[PDB]
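I have placed the structure first, in the form of structure tokens, so that the comments after it can refer back to it.
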Amino acid sequence: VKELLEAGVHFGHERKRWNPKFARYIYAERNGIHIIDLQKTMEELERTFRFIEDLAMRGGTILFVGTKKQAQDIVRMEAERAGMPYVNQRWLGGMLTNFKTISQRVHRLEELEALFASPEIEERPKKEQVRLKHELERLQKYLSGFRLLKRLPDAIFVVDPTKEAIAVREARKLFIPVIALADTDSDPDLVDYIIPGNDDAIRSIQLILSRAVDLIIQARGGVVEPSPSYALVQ
Amino acid sequence: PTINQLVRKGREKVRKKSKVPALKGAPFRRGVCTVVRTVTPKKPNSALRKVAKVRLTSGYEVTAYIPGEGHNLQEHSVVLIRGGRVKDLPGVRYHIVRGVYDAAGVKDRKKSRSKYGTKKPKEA
Amino acid sequence: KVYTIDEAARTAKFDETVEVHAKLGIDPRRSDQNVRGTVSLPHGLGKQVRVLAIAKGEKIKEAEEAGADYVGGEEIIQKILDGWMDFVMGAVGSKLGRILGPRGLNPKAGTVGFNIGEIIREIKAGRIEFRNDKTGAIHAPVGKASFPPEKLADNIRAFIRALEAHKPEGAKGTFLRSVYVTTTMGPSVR
RNA sequence: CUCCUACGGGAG
RNA sequence: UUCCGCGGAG
RNA sequence: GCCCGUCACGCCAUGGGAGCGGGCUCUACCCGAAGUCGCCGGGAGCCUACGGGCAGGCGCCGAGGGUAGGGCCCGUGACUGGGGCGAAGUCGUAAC
RNA sequence: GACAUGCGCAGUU
RNA sequence: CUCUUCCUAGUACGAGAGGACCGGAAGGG
RNA sequence: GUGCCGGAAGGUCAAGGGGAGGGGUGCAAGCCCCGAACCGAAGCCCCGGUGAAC
RNA sequence: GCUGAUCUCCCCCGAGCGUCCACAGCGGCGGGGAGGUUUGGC
RNA sequence: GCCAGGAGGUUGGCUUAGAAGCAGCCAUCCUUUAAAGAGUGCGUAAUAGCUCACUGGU
RNA sequence: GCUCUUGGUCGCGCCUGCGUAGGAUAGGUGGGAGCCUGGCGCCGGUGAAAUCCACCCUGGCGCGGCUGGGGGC
RNA sequence: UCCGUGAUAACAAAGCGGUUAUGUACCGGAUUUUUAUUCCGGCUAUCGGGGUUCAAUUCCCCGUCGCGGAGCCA
């Protein structure tokens, strides 16, 4: 079941703008692009989910992140469809690293989320009615998936690491298991559980991210059908 | 420097100069006060430090400082040079051992007296 | 020709525009010129000269019947003084400074005829006949003359404007004749 | 170099 | 220290 | 704001300098003690046990001394050259 | 550097 | 022609501190 | 300042050119005389360079 | 050579200095001479 | 020549440390009585003796 | 001999003249009341007035007299 | 002596008949930290007389002085 899926259209990515480190994960250079070795991919997928599973069954929260458009939306899905926090917008700086302080805003969210429905709305000038309402639009615009648990993650899953290496860094300074789906345009080393494979074609992203959440749930009870993947998927 | 070079050239030992030529590495040197003027402080000070030139035993003649308040050295006073630069007066590189030879100790000093050769007074 | 050819002046109107334009000579040493006041002249010209008499308020009966058209007194001294258009010409003889209403608002005015008896008389000759024409800086000369009514009579220019040769030092030769006007002008030995 | 002398020589 | 008889003393 | 160099004044060391003083050494030749050694010991002396020894004579070496001409270092020198340092003197403004 | 006296020691300058 | 040194005497005089008259020798230039 | 060199302008300048005008004579024509303007070189004045020119 | 101002010399007077004391030794201001070595005059 | 008293208040002021003629600068009086000595004079520490400026006999 | 080119002179021939008021690039004093065949002319002011005729000062131009210089053939 | 030629204010230097050029040095006053500069303004004139002209530094005459040239008396 695995192979075929991938072999389908979810491997081989960035070309001639690679990283030599990632030379251990790559089969060849066809007509230009680097054809990643799936054979090995699989092996890594294993150890990765092993970890995920050996964690999804011990009451541990994971934080997913994907700030790239050719992978935003989906990440928004797979997260809510698992209760696992996540980041789809601008991954603020010092989140994990300055959690206590970033949290401060999360609190400010509900601070308004509550003043939203109230009789205090009868008063208050249009100046603030617009200020706050707006101050919330954005407020709510960035933390939609960064609230849930008021405690750091036990790990973090990600699409293109190098794209969000900054998060990664934060993670690493705070000692936090790093797992992610990286292609040839990234350096393994600073990645703990490496999912080698295309990071732009939503095709591969969906898949590798999909079977991930399921696996997160297989260890919770409630195996069902996939999530809304197609809507304009090519 | 490579070893081979070291073998050839080799390191050179420093050898330093006497911050004070009081002759035959001598604790002190005697001599006559050729003159006794009164120069002026350096860079940021102002005052009338008392200095005196001295014809040393060794046919030498140099400026020596004089400690404490007041004194009594004249154009022909025999004296003992101690050797202590006075960092604040260019040249002065020796102090005059108070209370020795023609040098009179300090009158009424009660504190540090070992320096300034003042005799231990009685309290009665 | 020979002397003059007065008749040679043979178009226009009454040709009274005759003159004496013979050249001259600058002033030798310390000198100048000056035409003899009312240069006699063997003619009368038949002119009703408007001779002005610097009289007063007493001489207003004869000053007019002596050869003058009209005559004013002292009620015009500083009366015709309030206009640059309100003001012949005589002058109060003696040392009297007639140069009070005559020293300001430039024309022609100097010596005149004397007679502390009356401005008019039967002996009121020479005061409507001839006049003057002195130095012109560039070259004076330029005199007057009768009109196209006389043969050798018009030959007054001679012993008159020509005999004017009376005032002059010495540093050249007063000559270079030429007579006539308002038409053209010929010239002959003086 | 210093000394002694009986100033003739000697001494350390 | 012009010490007592190297050994002692000053 | 900072900052340059001349100039003036004071103190110190220091280069050049007609030169003047002393120390060390090298070369050469002249005199040359004591003494060792080498000749001789003749037409002179002393001793003998006749071989010989001493005295004395001559020579080489020779401390030093003299004269001469070099080399190396130190001191000092009219004046002269710059250099160092010294709370508030002069002239201008080179540099940031 | 120079040495009184007694026998290098001690002592003098 | 003149000098020096020596004996009278380092005695007359003399706080002195040096030093003679008179008289007699012997060398010099 | 002097010398020398350079300056087809000016200033001054001798003969000579020029003749306004005047004089001596004769009866006269004439013969003779002085003579202003103005035109007139080199030189000098004037303008400028010049010191291994004074 | 004459002359002798200049000059060299000495002299009269004597202030005043010398513990006292015109003069042991000095001599003010001033005066008189001598000599012919200086410088000069004729 | 010689005898002699070689009178007393005089030993007065500056300087005195000594003018008290006999250091020098100022006085120059009186006097009892043989007169007189404003005692010119050798000195010395000023004083302390002689000398005539005073006269009997011979 | 022949050209080219410039001066100085007397002629003569036409121009030449831009103070401030002001019909505007008024030269000077004179004649002057009309000549051109359409401006008068005072104007009102200006030190001084315009049409036209003159003789003339300043400077220039153009043919002629008489004298002069420099270039070529 | 004779011919010509220059001339102004403390000094320097102008205006080929139409009413106080101008510069310096000097005295102010503005601006520049000071000074120099710069600016603004003020200066005991037309070498002295006398002429011509409506009008003059300008043209005429006489004098003084400087300039330059020719003769003077012998």
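Numbers in chain B track Swiss-Prot; the residues on display, in order, are 2-125.
Per the header of the entry, the method used was electron microscopy, 7.3 Å.
Each Cβ is built from the backbone N, Cα and C atoms, and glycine gets one as well.
For the natural variant B:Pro42 to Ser, the note given in Swiss-Prot is In strain: Isolate HG18; streptomycin resistant. Listed in Swiss-Prot as a natural variant, B:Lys43 to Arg is described as follows: In strain: Isolate HG3; streptomycin resistant. B:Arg86 to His appears in Swiss-Prot as a natural variant; the accompanying note says: In strain: Isolate HG31; streptomycin pseudo-dependent. The natural variant B:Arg86 to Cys is recorded by Swiss-Prot, whose note states: In strain: Isolate HG14; streptomycin pseudo-dependent. Swiss-Prot lists B:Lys88 to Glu among its natural variants, and the accompanying note reads: In strain: Isolate HG19; streptomycin resistant. The natural variant B:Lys88 to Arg is recorded by Swiss-Prot, whose note states: In strain: Isolate HG1; streptomycin resistant. Natural variation at this site is recorded by Swiss-Prot as B:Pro91 to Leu, annotated: In strain: Isolate HG11; streptomycin dependent.
Residue environment of B:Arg86 (variant position) contains 14 other Cβ atoms, counted within 10 Å of its Cβ in all protein chains. Counting only the Cα atoms, the space from B:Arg86 (variant position) to B:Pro42 (variant position) is about 14 angstrom.
Residue with the densest Cβ environment among the variant positions B:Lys43, B:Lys88: B:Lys43, by other Cβ atoms within 10 Å. When other Cβ atoms within 10 Å of the Cβ of B:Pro91 (variant position) are tallied across all protein chains shown, the result is 10.
Counting only the Cα atoms, the space from B:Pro91 (variant position) to B:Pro42 (variant position) is about 9 angstrom. It is 9 Å from the Cα atom of B:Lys88 (variant position) to that of B:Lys43 (variant position).
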